[PDB]
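The structure appears below as structure tokens.
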Amino acid sequence: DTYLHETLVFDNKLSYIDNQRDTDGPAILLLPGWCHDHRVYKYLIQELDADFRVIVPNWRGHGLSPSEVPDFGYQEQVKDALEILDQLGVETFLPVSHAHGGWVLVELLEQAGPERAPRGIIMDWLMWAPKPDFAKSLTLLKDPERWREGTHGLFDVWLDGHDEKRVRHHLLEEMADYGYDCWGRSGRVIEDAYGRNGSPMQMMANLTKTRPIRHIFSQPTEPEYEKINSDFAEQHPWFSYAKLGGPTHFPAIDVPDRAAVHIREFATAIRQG
Ligand SMILES: Cc1cc(=O)c2ccccc2[nH]1
């Protein structure tokens, strides 16, 4: 893309998107999950490009040229993200995560605090502790013999029986270059994240400074999942959610206009005070 840069972050050379838009705050920080990169956000960036500064960091070993790197977790993702923001001179930002990029977002809210990071948006992030099928998927990702079997089972869950051309292209072309080094790590880090923090809902409730957070999601589609979101929102005045009714796990790809309007609402709320 026209906006892709590379910088040295501590020991590692990381790629990142920066449209270097000169405009009012806040900056929109789009956080990828595990074993994909800024390509997941190409449609969402087009929705936001004109009106906001947009930054998308890629994690260690992530990007157009994936590589083997030493083991790292979401704490390093957070430091890598802040170091890129410091280099760029960004003060105030609205972070937006996909799936297990949420662990990075919630820890980023904690470390950055509510003046720099007054709100956050989490997209399609499993709010409950792993149910058997997802727990099984993580087990296979960590298996050096069965990791691709793991990825195939997740792609099935993510597409949810849809022939969704753009999402299939992301999973089968834009993620094809990621290996056991990434997918194995993703299994290990996510399993440890739930084990250590209990759940995304526990981790958000545990913030020193609670702030406005919206969960926007298309799946899981079952009423039981909507109910845990409604029960959390009813108990926590700062928490909201919207079911986007997109076909796949990837609303940034399949309903980028819908994601964008939630992000614009939060950016507008920050600008008013
Ligand atoms: C791209 C992406 C989405 C996910 O939900 C996920 C789940 C487990 C491991 C890695 C992952 N990576």
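Chain A is numbered as in Swiss-Prot; shown residues: 3-275, in order.
Technique stated in the header: X-ray crystallography, 2.0 Å.
The backbone N, Cα and C atoms fix where each Cβ goes, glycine too.
Listed in Swiss-Prot for this protein:
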- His38 to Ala: Strongly reduced affinity for substrate. Reduced enzyme activity (MUTAGEN)
- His102 to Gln: Reduces enzyme activity by about half (MUTAGEN)
- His102 to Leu: Strongly reduced enzyme activity (MUTAGEN)
- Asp126 to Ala: Strongly reduced enzyme activity (MUTAGEN)
- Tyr196 to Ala, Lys or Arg: Strongly reduced affinity for substrate. Strongly reduced enzyme activity (MUTAGEN)
- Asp233 to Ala: Reduces enzyme activity by about half (MUTAGEN)
- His251 to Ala: Abolishes enzyme activity (MUTAGEN)
- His251: active site, proton donor/acceptor (ACT_SITE)
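Feature annotations (Swiss-Prot) mapped to structure.
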| residue | record | CB count, 10 Å |
| --- | --- | --- |
| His38 | mutagenesis position | 24 |
| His102 | mutagenesis position | 23 |
| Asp126 | mutagenesis position | 24 |
| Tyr196 | mutagenesis position | 21 |
| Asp233 | mutagenesis position | 11 |
| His251 | mutagenesis position | 26 |
According to DSSP, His38 (mutagenesis position) sits in coil
Whole-number Å distance separating the Cα atoms of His251 (mutagenesis position) and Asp126 (mutagenesis position) is 6
From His38, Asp126, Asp233 (mutagenesis positions), the ones whose CA sits within 10 A of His102 (mutagenesis position) are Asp126
Three-class DSSP assignment, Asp126 (mutagenesis position), comes back as coil
CB < 6 Å to ligand 1, subset of mutagenesis positions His38, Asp126, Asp233, seq order -> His38
Whole-Å Cα distance, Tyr196 (mutagenesis position) to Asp126 (mutagenesis position), is 16
One should report the C-alpha separation between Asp233 (mutagenesis position) and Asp126 (mutagenesis position), rounded to whole angstrom, as 17
If you measure between the CA atoms of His38 (mutagenesis position) and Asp126 (mutagenesis position) and round to the nearest Å, you get 15
